[PDB]
Amino acid sequence: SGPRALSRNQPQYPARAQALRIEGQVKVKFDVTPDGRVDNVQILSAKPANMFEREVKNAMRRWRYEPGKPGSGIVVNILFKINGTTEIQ
């Protein structure tokens, strides 16, 4: 319910973390405006902090939500799997 997601684009896997064979599970919360624009994006928790946070924020800046609907307190979970794949809850 609320703002519907058009472009839930997956953040990019880190070339440093892949070489460390790390998997990043990030829990991020964001808000969207009445135009459906993602803002107030904060990574609440992650496997390695700044290792994945950086690429998450990059993705969140491109997330597109249907205009006409603002959202407040939207938390999702991004699963960066060791194979270099990405999924958002």
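So for chain A, numbering is Swiss-Prot's, and the shown residues are 151-239, in order.
If you're wondering, the header gives solution NMR.
For all residues, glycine too, the Cβ spot is worked out from N, Cα and C.
Under its natural variant annotations, Swiss-Prot gives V176 to I the following note: In strain: ECOR 60. Listed in sequence order, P161, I193, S195, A196, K197, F202, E203, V206, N227, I228, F230 are the same-chain residues six or more apart from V176 (variant position) with CB atoms under 8 A from its CB. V176 (variant position) carries a strand DSSP state (E or B).
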